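**Student:** So that we are looking at the same thing, I have put the structure below in structure tokens.
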Amino acid sequence: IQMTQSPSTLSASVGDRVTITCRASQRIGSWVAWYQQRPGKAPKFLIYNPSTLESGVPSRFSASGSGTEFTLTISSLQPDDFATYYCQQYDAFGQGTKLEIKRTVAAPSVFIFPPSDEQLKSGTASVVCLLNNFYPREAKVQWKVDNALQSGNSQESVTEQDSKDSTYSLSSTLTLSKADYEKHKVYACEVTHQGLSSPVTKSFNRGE
Amino acid sequence: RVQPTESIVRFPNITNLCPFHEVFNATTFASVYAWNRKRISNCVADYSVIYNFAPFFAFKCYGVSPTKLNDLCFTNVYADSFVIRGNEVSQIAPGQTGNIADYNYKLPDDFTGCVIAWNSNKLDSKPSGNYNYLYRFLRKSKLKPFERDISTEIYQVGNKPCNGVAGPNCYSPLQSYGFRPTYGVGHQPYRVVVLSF
Amino acid sequence: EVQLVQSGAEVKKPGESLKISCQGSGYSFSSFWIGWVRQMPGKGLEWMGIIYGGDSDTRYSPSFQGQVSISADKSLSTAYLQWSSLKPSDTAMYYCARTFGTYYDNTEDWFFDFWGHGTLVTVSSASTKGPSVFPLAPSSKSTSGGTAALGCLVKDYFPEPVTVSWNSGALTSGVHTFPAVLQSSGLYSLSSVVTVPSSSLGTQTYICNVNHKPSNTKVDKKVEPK
Ligand SMILES: *[C@@H]1O[C@H](CO)[C@@H](O)[C@H](O)[C@H]1NC(C)=O
């Protein structure tokens with residue numbers, strides 16, 4: 001049994017209705033289990049059967065299900081409802097559907113930093129490229145060393161979406177040695193974003 | 001006065017083992033109003049097959065020792081299987097009064113044999129309730145020993161006539177247990193096998 | 001209230017053995033199943049196996065049979081997950097949870113209604129190493145949008161975590177402490193940046209504070225402009 005969640009990432013605002021879908025490979029029973037996982041927290045069980053939660057307090061979450069297709073619907077979203085959702089029956093967990101808040105597309109303020117002299121005294125070199133306050137998380141960073149594209153030595157770190165202005169930040173680290181830093185001159189950061197029509201490049205040369 | 005010099009044992013020369021294993025690990029046990037009776041005959045009764053099962057809530061034998069059952073021969077062996085609650089296990093005994101003894105499963109006063117009951121919450125509970133197990137709680141008279149009543153006729157409790165429709169004073173005699181894992185051990189499902197010799 | 005309490009975080013060498021407890025309270029332990037769920041970092045939930053609390057009836061996943069052993073002690077009302085030989089692919093968050101479903105029907109009600117808080121198991125051939133902190137200085141060409149950016153780079157430490165503050169907790173606006181990445185040396189790296197006004201560089205001193213608790217290292221680096 002394999003369980004596949006049909007949106008991988010959905011965008012919504014505070015106070016809407018969100019429908020997410022989980023489909024099984026073979027035919028299973030009437031309902032599936034739904035879980036909500038905030039980042040850094042344990043998963044919290046939401047619903048299996050809607051007749052079980054028929055207390056005096058009405059339920060925010062609703063669920064429907066055929067033998068293959070299953071559906072979790074959130075009628076109103078709080079800011080605590082933007083998390084990763086999982087479907088499960090017995091031993092098959094679906095891959096998670098992540099809800100992000102939706103806002104206007106913001107351009108990233110690109111910065112580049114030179115590697116420090118103390119790391120060059122240690123023996124390595126780290127050139128980092130900062131991307132601040134961009135709303136769609138798809139952003140591509142290419143490291144060009146002396147106008148030649150490098151790969152396999154760059155690591156990216158993306159923060160979570162902010163609680164105040166609901167944007168993202170990325171940090172790309174290019175790791176070289178001391179001799180590989182002193183061999184070449186031009187270092188550039190090519191950033192592809194949806195909010196920028198042209199690729200904005202902030203660059204520095206060795207020394208200066 | 002003259003002492004015996006030898007001891008001889010003459011049993012019949014059969015090697016078939018009795019199917020106590022098929023009684024004790026059946027996937028579905030019966031309800032107590034419609035309990036299952038299996039006749040055990042023409043086999044070798046090894047009672048150590050019972051001992052490699054679960055730690056029993058009750059292994060109470062009446063008229064016989066439990067450690068001497070491998071030394072005896074029996075005429076008619078019956079195995080009666082059903083599912084009850086945990087606070088009705090003592091009601092499967094001679095000389096008892098209640099709902100299981102009076103209306104579902106009655107043991108005689110001159111009963112010989114064993115009553116073996118073990119907890120089966122893992123097999124016969126659902127979190128919303130297991131409604132496949134029923135008991136009779138309304139009947140005009142008490143049961144005779146080993147009398148099965150599987151009737152579903154609509155019972156009248158008032159002076160009005162009743163015409164098969166459960167209305168004002170008309171009730172079905174079969175009530176469900178509704179077994180849950182959140183219950184206590186007196187309301188959890190227990191599987192009972194009664195061996196009658 | 002039904003509560004599940006797990007053991008603490010574990011840092012192990014590869015080849016060692018580990019046993020993890022899950023203690024249940026507020027419910028009858030012998031009437032319910034306890035299951036184990038792993039989560040690799042950045043990944044989803046994976047079902048490992050369940051045990052029944054009454055007679056230790058254990059079912060494993062086919063991707064976890066023989067790799068782990070699941071036991072239970074009903075007198076202490078607890079369950080255990082145990083490795084024989086630890087591998088570096090066992091670095092995960094492990095959750096114990098309570099479940100109950102139909103025995104001969106896998107498609108009926110096998111849901112985890114109550115969850116433990118999780119234990120974090122990291123396996124690496126690496127020792128408790130303090131971090132090196134490098135300043136990430138602004139420039140005259142960094143005046144973009146009327147504001148500047150400066151930060152600190154926290155490199156080559158083991159294990160997690162590192163707490164980074166700015167100006168002893170004063171500047172808590174525009175700070176972005178990035179999530180840590182694992183390098184190809186068994187050591188972690190992090191960046192902690194702030195966005196400052198460009199005219200407030202000379203008037204205000206910007207010192208970042210880096211604390212790494214398993215090596216007891218508290219290092220303070222002032223970020224001068226360049
Ligand atoms: C087994 O018992 C039968 C009588 O029931 C007898 O005829 C037969 O010879 C016996 N066989 C052996 C091997 O003793």
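Each position is counted from 1, following the chain as shown.
Method on record in the header is electron microscopy, 2.7 Å.
Note that Cβ sites are derived from N, Cα and C of the backbone, with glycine treated the same way.
Pulled these features from Swiss-Prot for this protein:
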MUTAGEN   B:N25 to Q (Swiss-Prot position 343)  Reduced viral infectivity
MUTAGEN   B:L134 to R (Swiss-Prot position 452)  Increased resistance to neutralizing antibodies. Decreases HLA binding to NF9 epitope. Increased binding affinity to human ACE2
MUTAGEN   B:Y135 to F (Swiss-Prot position 453)  Decreased HLA binding to NF9 epitope. Increased binding affinity to human ACE2
MUTAGEN   B:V165 to A (Swiss-Prot position 483)  Increased resistance to neutralizing antibodies
MUTAGEN   B:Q175 to Y (Swiss-Prot position 493)  Reduced host ACE2-binding affinity in vitro
MUTAGEN   B:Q175 to N (Swiss-Prot position 493)  Reduced host ACE2-binding affinity in vitro
VARIANT   B:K126 to T (Swiss-Prot position 444)  In strain: Omicron/BQ.1.1
VARIANT   B:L134 to R (Swiss-Prot position 452)  In strain: Delta/B.1.617.2, Epsilon/B.1.427/B.1.429, Kappa/B.1.617.1, Lambda/C.37, 19B/501Y, Omicron/BA.4, Omicron/BA.5, Omicron/BQ.1.1; Contributes to cellular immunity evasion and increases infectivity
VARIANT   B:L134 to Q (Swiss-Prot position 452)  In strain: Omicron/BA.2.12.1
VARIANT   B:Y135 to F (Swiss-Prot position 453)  In strain: B.1.1.298
VARIANT   B:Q175 to R (Swiss-Prot position 493)  In strain: Omicron/BA.1, Omicron/BA.2, Omicron/BA.2.12.1
VARIANT   B:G178 to S (Swiss-Prot position 496)  In strain: Omicron/BA.1
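Help me understand the surroundings of these features in the structure.
**Tutor:** Taking Cβ-Cβ distances under 8 Å and a sequence gap of 6 or more within the same chain, the neighbours of B:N25 (mutagenesis position) are B:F53.
In sequence order, B:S31, B:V32, B:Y33, B:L174, B:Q175, B:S176, B:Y177 are the residues near B:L134 (mutagenesis position), counting only same-chain partners six or more apart with C-beta under 8 A.
In the three-state DSSP scheme, B:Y135 (mutagenesis position) is classed as strand.
DSSP assigns B:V165 (mutagenesis position) to coil, not to a helix or a strand.
Annotation note: B:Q175 (mutagenesis position) sits in a strand segment as assigned by DSSP.
In the shown protein chains, 14 other C-beta atoms lie within 10 A of the C-beta of B:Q175 (mutagenesis position).
When secondary structure is read from DSSP and collapsed to three states, B:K126 (variant position) falls in the coil class.
Counting every protein chain shown, 22 other Cβ atoms lie within 10 Å of the Cβ of B:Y135 (mutagenesis position).
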**Student:** Of B:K126, B:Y135, B:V165, which recorded positions come within 10 Å of B:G178 (variant position), going by C-alpha to C-alpha distance?
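**Tutor:** Near B:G178 (variant position) by Cα: B:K126.
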**Student:** Using a 10 Å radius around its CB, how many other CB atoms surround B:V165 (mutagenesis position)?
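**Tutor:** Here the count is 8.
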**Student:** From the mutagenesis positions B:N25, B:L134, B:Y135, B:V165, B:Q175, keep only those with a C-beta under 8 angstroms from any C-beta in chain C, and list them in sequence order.
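**Tutor:** From B:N25, B:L134, B:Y135, B:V165, B:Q175, none lies near chain C.
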**Student:** Pick out which of the variant positions B:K126, B:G178 has the most other Cβ atoms within 10 Å of its own Cβ.
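**Tutor:** Neighbour-count leader: B:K126.
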**Student:** Under a three-state reading of DSSP, tell me whether B:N25 (mutagenesis position) is helix, strand or coil.
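**Tutor:** In three-state terms, B:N25 (mutagenesis position) counts as coil.
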**Student:** Between the Cα atoms of B:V165 (mutagenesis position) and B:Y135 (mutagenesis position), what distance do you get, rounded to the nearest Å?
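**Tutor:** The Cα atom of B:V165 (mutagenesis position) is 20 Å away from the Cα atom of B:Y135 (mutagenesis position).
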